[PDB]
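Take a look at the structure set out below.
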Amino acid sequence: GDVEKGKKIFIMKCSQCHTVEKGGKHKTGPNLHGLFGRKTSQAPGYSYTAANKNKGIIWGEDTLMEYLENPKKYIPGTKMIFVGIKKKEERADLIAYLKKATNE
Ligand code: HEC
């Protein structure tokens, strides 16, 4: 739940493909601002896969905990090529950071 540690994980693991700031660029992956409490596939201006659109979950602490352990198990056919993060506490820290930064 540690936002300082989660920021560092974001930078190392995610930041090459994602921005989190309001109005931030889409890059390889979508800008993530506003995601908490949204369905998948909601960022206008981004080309998602049908797999992502068809997942039909709401993004939130628990769903992101599962997704980020193993993205392709959670959303088969996703084009996010990221193997996932093993440690539950590392995912928890990252998600706390995302919950701060994507709501800012
Ligand atoms: C490129 C190598 C990426 C890295 C590293 C990470 N992500 Fe990603 N993400 C990427 C793409 C190309 C996509 C679109 C996938 C699709 O099938 O359309 C995504 C998607 C996400 C999502 C879902 C976004 C939404 O539904 O609106 C999330 C929540 C997400 N990515 C988060 C995320 C995090 C936290 C990362 C670090 C652990 C991370 N991704 C790495 C590309 C890439």
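Residue numbering for chain A follows Swiss-Prot, covering 2-105 in order.
Header lists the method as X-ray crystallography, 1.9 Å.
Just so it is clear, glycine is given a Cβ too, placed from its N, Cα and C backbone atoms.
Features of the protein shown, as given by Swiss-Prot:
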| type | residues | note |
| --- | --- | --- |
| MUTAGEN | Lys6 to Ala, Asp or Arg | No effect on covalent heme attachment |
| MUTAGEN | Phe11 to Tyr | No effect on covalent heme attachment |
| MUTAGEN | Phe11 to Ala | Decreased covalent heme attachment |
| MUTAGEN | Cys15 to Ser | Decreased covalent heme attachment |
| BINDING | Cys15, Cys18, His19, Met81 | heme c binding site |
| MUTAGEN | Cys18 to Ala | Decreased covalent heme attachment |
| MUTAGEN | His19 to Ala | Loss of covalent heme attachment |
Neighbours of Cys15, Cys18, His19, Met81 excl. site residues, C-beta within 8 Å of centre, heme c: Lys14, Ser16, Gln17, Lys28, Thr29, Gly30, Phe83
Same-chain residues at least 6 apart in sequence whose Cβ lies under 8 Å from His19 (mutagenesis position): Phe11, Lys28, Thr29, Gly30, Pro31, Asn32, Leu33
Inter-residue C-alpha distance, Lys6 (mutagenesis position) and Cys18 (mutagenesis position) (nearest angstrom): 19
DSSP state at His19 (mutagenesis position), helix/strand/coil: coil
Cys18 (mutagenesis position): tally of other CB atoms within 10 A of its CB: 14
Tertiary neighbours of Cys15 (mutagenesis position) (same chain, Cβ under 8 Å, six or more apart): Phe83, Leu95
In three-state DSSP terms, the structure that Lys6 (mutagenesis position) belongs to: helix
Residue pair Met81 (heme c binding site), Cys18 (mutagenesis position) - Cα distance, angstrom, rounded: 9
